[PDB]
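Before any comments, here is the structure.
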Amino acid sequence: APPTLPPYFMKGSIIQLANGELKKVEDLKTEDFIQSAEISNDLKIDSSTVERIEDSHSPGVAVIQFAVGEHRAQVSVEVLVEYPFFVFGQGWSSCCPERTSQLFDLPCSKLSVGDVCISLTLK
Amino acid sequence: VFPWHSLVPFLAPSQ
């Protein structure tokens, strides 16, 4: 057993933004990542509105159907429900806050259809 | 610290 949980994204990690901010994982606002990506040029936020969410039967797998951009190009991507999706102007969420908080100790809001998910590009 | 891209997932390579 370690002193605390893993330092990567697990609850209590001190996450450093591109603007230099040092904030707890659980407190990071979407605006925090927005700014960090915008202040940077090798990094960027994306606006993908989940239009549908389907369970894939597979263990903890749900495909979030996103409409990428205002041209609403739909992408059906099978993701594990324990993936915490940062949502552009919608909040710090996960497809299953229960599981994300259970396994990673990390609290999340419910990522549901309508939530414009942040796709962030690490160049 | 950890580089802030630690909890932000990608909805697969978007178009």
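Residue numbering for chain A follows Swiss-Prot; the residues present correspond to positions 566-688, in that order.
Cβ atoms here come from the backbone N, Cα and C positions, even for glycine.
According to Swiss-Prot, the mutagenesis experiment A:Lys589 to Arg carries the following note: Sumoylation reduced to 53% of wild-type. In sequence order, A:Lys576, A:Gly577, A:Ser578, A:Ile579, A:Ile580 constitute the residues six or more apart from A:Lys589 (mutagenesis position) in its chain with CB-CB distances below 8 Å. A:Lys589 (mutagenesis position) falls within a strand segment according to DSSP.
One mutagenesis experiment named in Swiss-Prot is A:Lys594 to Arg, and its note says Sumoylation reduced to 68% of wild-type. Within 10 Å of the C-beta atom of A:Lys594 (mutagenesis position) sit 12 other C-beta atoms, taking all shown protein chains into account.
Within 10 Å of the C-beta atom of A:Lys609 (mutagenesis position) sit 14 other C-beta atoms, taking all shown protein chains into account. According to Swiss-Prot, the mutagenesis experiment A:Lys609 to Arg carries this note: Sumoylation reduced to 43% of wild-type.
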Cα-to-Cα gap, A:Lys609 (mutagenesis position) vs A:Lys594 (mutagenesis position), nearest whole Å: 16
